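Engineer: Can you keep this structure in mind? I'll have questions shortly.
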Amino acid sequence: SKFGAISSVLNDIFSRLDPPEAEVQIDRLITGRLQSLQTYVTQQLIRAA
Amino acid sequence: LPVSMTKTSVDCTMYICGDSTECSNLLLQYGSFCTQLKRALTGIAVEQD
Amino acid sequence: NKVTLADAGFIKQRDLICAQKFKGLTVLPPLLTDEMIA
Amino acid sequence: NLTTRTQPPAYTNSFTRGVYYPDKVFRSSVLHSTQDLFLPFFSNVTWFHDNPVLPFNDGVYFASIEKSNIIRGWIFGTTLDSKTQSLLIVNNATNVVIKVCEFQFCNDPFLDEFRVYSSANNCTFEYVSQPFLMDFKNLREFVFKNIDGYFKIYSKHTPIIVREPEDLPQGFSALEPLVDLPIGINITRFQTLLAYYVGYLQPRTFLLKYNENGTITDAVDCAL
Amino acid sequence: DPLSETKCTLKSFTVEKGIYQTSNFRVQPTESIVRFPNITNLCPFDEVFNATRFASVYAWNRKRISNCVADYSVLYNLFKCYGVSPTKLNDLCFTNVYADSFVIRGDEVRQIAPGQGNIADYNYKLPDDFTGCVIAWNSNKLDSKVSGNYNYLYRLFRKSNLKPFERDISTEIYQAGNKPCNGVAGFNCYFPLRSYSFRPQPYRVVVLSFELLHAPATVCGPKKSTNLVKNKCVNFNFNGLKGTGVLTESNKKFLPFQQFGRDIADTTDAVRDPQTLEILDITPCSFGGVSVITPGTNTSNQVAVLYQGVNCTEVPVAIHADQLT
Amino acid sequence: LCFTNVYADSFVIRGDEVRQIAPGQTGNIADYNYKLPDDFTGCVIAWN
Ligand SMILES: *[C@@H]1O[C@H](CO)[C@@H](O[C@@H]2O[C@H](CO)[C@@H](O)[C@H](O)[C@H]2NC(C)=O)[C@H](O)[C@H]1NC(C)=O
Ligand SMILES: *[C@@H]1O[C@H](CO)[C@@H](O)[C@H](O)[C@H]1NC(C)=O
Ligand SMILES: *[C@@H]1O[C@H](CO)[C@@H](O)[C@H](O)[C@H]1NC(C)=O
């Protein structure tokens, strides 16, 4: 997924865009993948009870 | 009646980043998000035993 | 034989559903073996 | 030439046809969803037997059931004049040459040989290859679209034992891409260069099924 | 030692009796193998940027570049850039790159924009999914007199919105008023075709628009390829696709048009060689998780290391030469 | 605000390259003569 960015592959955003404008497009993916991991841990902690 | 559950471990850096990128230097600005999730997962892994 | 397990906890190496190991999602084996439970 | 005989559009049904490869990525033992411009399942297509000027609303599926090579190609372009690099297909049974030229059109075209026009101009694209054509019995399916920069072509050739009129054969067959022509024209109208089947493409979400070898075996139309 | 990493992960100096997950295990690559196509014929960029003269804005032209190796340090021989940054344009590969050029007013370099114009809405529309690089070139020294070149006209109003990459060569005047006209003037029925009024700064620009989701590459870059080594963790670079993994043989059944190969989920599992034309099987090299078994720092200092999920023939045998990472 | 040590560097560039010099940029001088830092806090001053 993209989370509102240009691509999902990090090796394209790193090898295409300009270093100081990558701290938003590769911040959206990081926050989305952190929220997905927190959601997965949350439903597993719920269903473990 | 169910008794146990499949114990899952999550590599935070290999999930958020892709293990071949400079994303790992940007994940250190968050610090303790990849440790709390694996701590809660280790808790489930010992709870199912 | 009626519970179709789909865990990814093994050592062995077309690919199965256990390609989630390559994304950082592994499966730990339980402490008690099924022979010990039996 | 003014060869004109007496001219009523007939209709038939597409028996789960019009599925191609939306990308060149190999998949195996997976079900993949694709939101692209496909042909809808069980749709009314215009079966002719005839050469009118049909529209080109963002994609036209084509088919042909013949034994000989009496069909020869197609012509595309929004204008019937000598402008905007109108596209042409031709065949001489030993090579499949395709031209993108700026000719003014004629009334009734035939290629059995530049008799489909009367003025050659400064051409744009030339391409000679042994694919793009293979030469009742023989099926010749085609899908043409001109989205996002260039011109897509998909095709597949299968034998037919089913009768000639009013019968598109049932079963699944995937259309493989031959060449992606980087032309970039704007098409509104088109006609053929003389079976006959024309169906129009719509944006629709599909659900493809890939086998162990990577061929599309079945598909699911998610809005039927 | 693993005891100190168990101390660092627990953030304490005394470690109790148990098993603790400290860190991970990853084998680092060795080679830096790049594989580019065979072509050596350069790109005719001097025909794109230089000619006898340029073309109009509505009578535009896009020059195609195919079967060429591009160069962008020679682009500054005689510049804001969208999408791909120009510092990584020297090592990327595509299928085709379009070079459309038009002429604009010196007060018109700001209006033309993918997501933002006045003359553009009716003479040249640019799509929203843009990737490409624009050239800012002044021509007040090149063209400033009472009549420089009469091959350039423009119109400022049309009947509706213009779709991207559309050209109208219709010899017909337009209107914006209430009464219909055909050739004759009157209540807002005058000519839309206006010639350029040169007086003492026309801007003559060249847009070099790139692509997305590339095919098997016809154009390439000047970077030279390297030989192919299998059966080890290699940092590869196949036509601009960066990654790291073991390039094992495929044993697959690729169709003759397919070059990409994927898993059940989104994973670059298989690729095709640009020169050997042999399909491969991308597999990441050996990794896993580490758990340290300590009996307690109040009893001893010996530790036991368990690499979770791996075979015992995948551990590094160079335990003394692990300082070079 | 208070800082550690202000650094003033003077150079003469063209009229087309006042924004071409940038953190992580290319061209004629941004990749071959000079480079603004990636974590550059501070400013540049360009005038006629
Ligand atoms: C690029 O050029 C090389 C050099 O000729 C091509 O490699 C040859 O490929 C054929 C079959 O494809 C082999 O029979 C030859 O032995 C190869 N030659 C060498 C020296 O290895 C390569 O195929 C070309 N690639 C493309 C895309 O045209
Ligand atoms: C580990 O590797 C050896 C040889 O490569 C093999 O014989 C053995 O079966 C492997 N271990 C497991 C658990 O499969
Ligand atoms: C896949 O290919 C093999 C041999 O090429 C063939 O035996 C098999 O039938 C094919 N699979 C299908 C579904 O046709």
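Sequential numbering from 1, following the chain as shown.
How was it done? The header gives electron microscopy, 2.6 Å.
Keep in mind that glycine also has a Cβ here, set from the backbone N, Cα and C atoms.
What Swiss-Prot records for this protein is below:
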type: VARIANT; residues: D:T3 to I (Swiss-Prot position 19); note: In strain: Omicron/BQ.1.1, Omicron/XBB.1.5, Omicron/EG.5.1
type: VARIANT; residues: D:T4 to N (Swiss-Prot position 20); note: In strain: Gamma/P.1
type: VARIANT; residues: D:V53 to A (Swiss-Prot position 83); note: In strain: Omicron/XBB.1.5, Omicron/EG.5.1
type: VARIANT; residues: D:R72 to I (Swiss-Prot position 102); note: In strain: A23.1
type: VARIANT; residues: D:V162 to G (Swiss-Prot position 213); note: In strain: Omicron/BA.2, Omicron/BA.2.12.1, Omicron/BA.2.75, Omicron/BA.4, Omicron/BA.5, Omicron/BQ.1.1
type: VARIANT; residues: D:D167 to G (Swiss-Prot position 215); note: In strain: Beta/B.1.351
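Help me understand the surroundings of these features in the structure.
Structural biologist: Every protein chain shown contributes to the tally, and the Cβ of D:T3 (variant position) ends up with 8 other Cβ atoms within 10 Å. DSSP assigns D:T3 (variant position) to coil, not to a helix or a strand.
There are 8 other CB atoms within 10 A of the CB of D:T4 (variant position), with all protein chains counted.
For D:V53 (variant position), the count of additional Cβ atoms within 10 Å of its Cβ stands at 13 [all protein chains shown]. A coil conformation is recorded for D:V53 (variant position) in the three-state DSSP classification, outside any helix or strand.
Within the same chain, residues at least 6 positions away in sequence whose Cβ sits under 8 Å from that of D:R72 (variant position) are D:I89, D:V90, D:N91, D:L111, D:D112, D:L193, D:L194. DSSP assigns D:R72 (variant position) to coil, not to a helix or a strand.
If you take the C-beta of D:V162 (variant position) and look for same-chain residues 6 or more apart in sequence within under 8 angstroms, you find D:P169.
The number of other CB atoms found within 10 A of the CB of D:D167 (variant position), across every protein chain shown, is 15.
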Engineer: Give me the Cα-Cα distance between D:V53 (variant position) and D:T3 (variant position), rounded to a whole Å.
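Structural biologist: Spelling it out, the Cα of D:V53 (variant position) and the Cα of D:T3 (variant position) are 16 Å apart.
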